Amino acid sequence: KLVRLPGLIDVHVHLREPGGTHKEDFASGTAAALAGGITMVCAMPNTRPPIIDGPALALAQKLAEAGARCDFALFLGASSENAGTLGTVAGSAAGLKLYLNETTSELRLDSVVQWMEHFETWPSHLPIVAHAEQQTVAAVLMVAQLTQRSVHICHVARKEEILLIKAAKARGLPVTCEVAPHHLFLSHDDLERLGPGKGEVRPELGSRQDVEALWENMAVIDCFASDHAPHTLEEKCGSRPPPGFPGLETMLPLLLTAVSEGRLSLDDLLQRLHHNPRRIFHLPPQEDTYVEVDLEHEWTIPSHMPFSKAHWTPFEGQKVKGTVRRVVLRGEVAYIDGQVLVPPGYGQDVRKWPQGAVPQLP
Ligand SMILES: O=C1C[C@@H](C(=O)O)NC(=O)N1
Ligand SMILES: [Zn+2]
Ligand SMILES: [Zn+2]
Ligand SMILES: [Zn+2]
Ligand SMILES: [Zn+2]
């Protein structure tokens, strides 16, 4: 007997188009999403060109409309030049992304004052998410309080970070967060197997104590999100390995394994991959959309999953229980047992749906 799940949402993916399409493109990345039981993705802005201005957003929107197989929203990225310039297009984006740690010259912010300027100028009803590690979590929380608004913390990876967020929630502060599967299912213990190139990711893999703290503090985690960050094996294994792991095709099987072991409940999973993504980002329902999973099927993750152009995975060799059998997206069969059955361009920008605009005061 299969279990019917709603259409799951991944609020943190890197689909590499424009400009990095040997790593992934909208068509391959959304195939990966569908095969992972994900029917809606929010794509990050660190493409080439980066999505830091209205022309780049317009290009990315058209590339996504033409290539995506599942539905999507596109983030804008904060830069050192664009605060106060995004007001006309802000509501068309998933939200604003701040890269507050090591990043590219185009997305780099050199001063906390620039963070403040973004918090002050970005429309106050629209989402802001941050790559903010270690003390940066506390720093961006301070900026959010100074500017009297919410913030969402991407890929929480450390005991330190989850406990800081827990303390902030205990004080009633408007902060939410997400955790990626590699920070729940991999640790320093895996670095020997992965090697130093494949093992490169930001935030880095944590200690066993970090992993245990995330599980212990599941109540603090609002969302799961993959941080799908595909790079080719040649890049990961070469002289200057870029950080990141592909993860769309493995996230749900890993989490279903944990459900089957009683580490979290089915409801806990659906809050974190469906209801909380919807409510934090004001993402609309998808009509006639669902995912059928087989919870009994035991398998071992292979050296690469079928769809991502990354063509490698750090979870190779892990034994999992649970698999996606069928996905229906807006009344059409999108995926069955290893075959994607909707073409590039079937997917739509959810921010253009009437129900997909973020409500605001006039
Ligand atoms: O912050 C980031 C971005 C990402 C990428 O490759 O785009 N990969 C990572 O590991 N961390
Ligand atoms: Zn990040
Ligand atoms: Zn994120
Ligand atoms: Zn990311
Ligand atoms: Zn529900």
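To match Swiss-Prot, the residue numbers of chain A are left as they are there, and the shown ones run 1460-1821.
Every residue gets a Cβ built from N, Cα and C, even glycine.
Listed features, source Swiss-Prot:
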- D1686: active site, for DHOase activity (ACT_SITE)
- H1471, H1473, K1556, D1686: Zn(2+) 1 binding site (BINDING)
- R1475, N1505, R1661, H1690, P1702: (S)-dihydroorotate binding site (BINDING)
- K1556, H1590, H1614: Zn(2+) 3 binding site (BINDING)
- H1471 to N: Abolishes dihydroorotase activity (MUTAGEN)
- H1471 to A: No zinc-binding and no catalytic activity (MUTAGEN)
- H1473 to A: No zinc-binding and no catalytic activity (MUTAGEN)
- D1512 to N: No change in catalytic activity (MUTAGEN)
- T1562 to A: Abolishes dihydroorotase activity (MUTAGEN)
- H1590 to A: Abolishes dihydroorotase activity (MUTAGEN)
- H1590 to N: No catalytic activity (MUTAGEN)
- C1613 to S: Reduces dihydroorotase activity (MUTAGEN)
- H1642 to N: 11.5% of wild-type catalytic activity (MUTAGEN)
- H1690 to N: 3% of wild-type catalytic activity (MUTAGEN)
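Residues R1475, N1505, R1661, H1690, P1702, recorded as contacting (S)-dihydroorotate, have a largest CA-CA distance of 17 Å. When the recorded positions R1475, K1556, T1562, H1642 are checked against ligand 2, none has a Cβ within less than 6 Å of one of its atoms. Among the recorded positions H1471, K1556, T1562, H1590, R1661, none has a Cα sitting within 10 Å of the Cα of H1690 (mutagenesis position). Considering other CB atoms within 10 Å as the measure, the emptiest surroundings among the recorded positions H1614, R1661, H1690 are those of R1661. The shortest Cα-Cα distance from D1686 (active site, for DHOase activity) to any of the recorded positions (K1556, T1562, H1614, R1661) is found for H1614. Surrounding the centroid of the Cβ atoms of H1471, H1473, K1556, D1686, where the record places Zn(2+) 1, the chain contributes additional residues within 8 Å, namely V1472, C1501, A1502, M1503, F1534, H1590, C1613, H1614, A1684, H1687, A1688.
Annotation note: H1642 (mutagenesis position) sits in a helical segment as assigned by DSSP. In this structure, the CA atom of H1473 (mutagenesis position) is 8 Å away from the CA atom of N1505 ((S)-dihydroorotate binding site). Residues distinguished by a CB atom under 6 angstroms from ligand 4 are absent from the recorded positions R1475, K1556, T1562, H1642, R1661.
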